[PDB]
Amino acid sequence: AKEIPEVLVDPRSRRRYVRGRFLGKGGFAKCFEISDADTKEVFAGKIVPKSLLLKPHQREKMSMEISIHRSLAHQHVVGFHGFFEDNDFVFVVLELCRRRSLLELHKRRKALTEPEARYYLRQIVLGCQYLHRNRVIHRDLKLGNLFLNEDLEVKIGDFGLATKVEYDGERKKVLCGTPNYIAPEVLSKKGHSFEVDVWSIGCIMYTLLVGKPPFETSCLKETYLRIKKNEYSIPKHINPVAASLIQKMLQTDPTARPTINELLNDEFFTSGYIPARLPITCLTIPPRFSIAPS
Ligand SMILES: CN1CCN(c2ccc(C(=O)Nc3n[nH]c4cn(C(=O)Cc5cccs5)cc34)cc2)CC1
Ligand SMILES: [Zn+2]
C-alpha cells in the first residue's frame, strides 16, 4: 500500500510538518494542508509516490518541475517554500491558496462581469510576465492552475509542463503532456515558445467573459481540429474592445499574437474599471460595483 506519513520531516532543515486536511488530487500527486510544528504556519503539501516515479523519464520531469518552481518568487506565482524526500515519497511545500482555483469559480459563476475579468486577467498576465522575463514558459495555463488565496489573489501553479528557454530564438519541439488550452503550433508539432502562454491566456479570457471555452466539443480530437482551423466565434454581447484582444491572442500564427508585455497596455485594461480588490461574495454572487451602500 505505502501510506503517507502523518508527520513529514525534512532532515536538512530540521522542520516538521503535521499532515492536515486533504485538498485534492492532480496527476500522480495528492495535496494536503500541512502545518509547521514550531511556527504553526500552514502550507499546501504536494506529495507524489516514488512508486509512480520508477522510470527515469518520469523522475526527470518531477526534478525539472522542482528546479523551475524553486527558482521563482512572485506575488502571482504559487510560492515555493521547500522540498525534501524519504524512500517512498517526494514532498514539496507550497503556498496555501485557501479559495481553490479559477476552475471552481467558473463552474459556480460561469461568465464573470467585465471588471472581474480585468482584475483576474491582470494578475495572470503579471505572473506570466514574470515567468517570461525569467525565460520560463508555463505551457499549461488553465483555470485549474490559477489558484486563489484568501484575498482572491491569483497564483499560477503546476509547473509540471513548464520549460526553460536556454538560448535566444529556441523553438521547443516537444511537449510531453496534454495542455488544456493547447496552442495550434503544438498540435501540429511545428515548434513553439513563449507565445503558447499568450494563446492560453486568450482562451482563459474568452472562458471568463463568455462562460465557456472557445473550442469546446464532445471529442477532444475534434477540438484539436477546430484549433487548427481557428474555428471559434465570439458572441455579440461581448464588448468589441474585449473581443478585439481575444482575437489578437487567438491567432494561429504565433508571431501575430501580442507578447505578454504588450497586454496590460491594451485598451481592454486601460479604458475600463479594474477593481483594487474583490470581496469574498464574488465567489458566489455577481458584483455590481456600486458607488455607495444603499
Ligand atoms: C478541505 N477543503 C477542500 C476544498 N477546499 C480546497 C481545495 C483545494 C485547495 C488547494 O488545492 N489549494 C492549493 N494551494 N496551493 C496549491 C498548489 N496546488 C497544486 O500545485 C495542485 C496540486 C498539488 C498536488 C496535487 S494537485 C493546489 C494548491 C484549497 C482548498 C477547501 C478545503
Ligand atoms: Zn515524455
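Throughout, chain A uses Swiss-Prot numbering, with the displayed residues spanning 37-330 in order.
So this one's X-ray crystallography, 2.1 Å, going by the header.
The backbone N, Cα and C atoms fix where each Cβ goes, and this holds for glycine too.
According to Swiss-Prot, the active site, proton acceptor annotation covers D176, on the basis of experimental evidence. In the three-state DSSP scheme, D176 (mutagenesis position) falls into the coil class. Neighbour count (other Cβ atoms within 10 Å of the Cβ, all protein chains): 23 for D176 (mutagenesis position).
Residues or ranges marked as ATP binding site in Swiss-Prot: 59-67, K82, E131, 178-181, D194. Take the CB of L179 (ATP binding site) and look out to 10 A: across all protein chains shown you find 20 other CB atoms.
Among the mutagenesis entries in Swiss-Prot is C67 to V, noted as: In analog-sensitive mutant; enlarged catalytic pocket to accommodate purine analogs; when associated with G-130. Non-local contacts of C67 (mutagenesis position) by the CB criterion (under 8 A, 6+ apart in sequence, same chain) comprise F58, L59, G60, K61, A80, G81, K82, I83. According to DSSP, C67 (mutagenesis position) sits within a strand segment.
Other Cβ atoms within 10 Å of the Cβ of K82 (mutagenesis position) number 25 in total over all chains. Under the heading of mutagenesis, Swiss-Prot lists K82 to M and annotates it as follows: Loss of kinase activity. No effect on S-phase progression.
In Swiss-Prot, a mutagenesis experiment is listed as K82 to R, annotated with the note Loss of kinase activity. No effect on RIOK2-binding.
For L130 (mutagenesis position), the count of additional Cβ atoms within 10 Å of its Cβ stands at 21 [all protein chains shown]. Quoted from Swiss-Prot, the note on the mutagenesis of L130 to G is: In analog-sensitive mutant; enlarged catalytic pocket to accommodate purine analogs; when associated with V-67.
Around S137 (mutagenesis position), taking its Cβ as the centre, 20 other Cβ atoms fall within 10 Å, counting all chains. In Swiss-Prot, a published mutagenesis experiment is listed as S137 to A, annotated No change in activity. Increases activity and restores recovery after DNA damage checkpoint; when associated with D-210.
Record note (Swiss-Prot), mutagenesis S137 to D: Increases activity. Results in a block in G1/S. The unchanged residue is displayed.
In Swiss-Prot, a mutagenesis experiment is listed as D176 to N, annotated with the note Abolishes kinase activity.
Under its mutagenesis annotations, Swiss-Prot gives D194 to A the following note: Does not interfere with FRY-binding. Sequence-distant neighbours of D194 (mutagenesis position) (same chain, 6+ apart, CB under 8 A from its CB) are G62, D176, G180, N181.
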- Note on the structure: Near ligand 1 by the Cβ criterion (under 6 Å), the recorded positions from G63, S137, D176, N181 are none
- How long is the line from the C-alpha of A65 (ATP binding site) to the C-alpha of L130 (mutagenesis position), rounded to the nearest angstrom? 13
- Item | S137 (mutagenesis position) versus binding-site residues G63, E131, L179 - nearest by Cα | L179
- Cα distance (Å, whole number) from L130 (mutagenesis position) to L179 (ATP binding site): 18
- Message: Within 10 Å of its Cβ, which one of these binding-site residues (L59, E131) has the largest number of other Cβ atoms?
- Response: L59
- Taking the Cα atoms as reference points, how far is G63 (ATP binding site) from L130 (mutagenesis position) in Å? 17
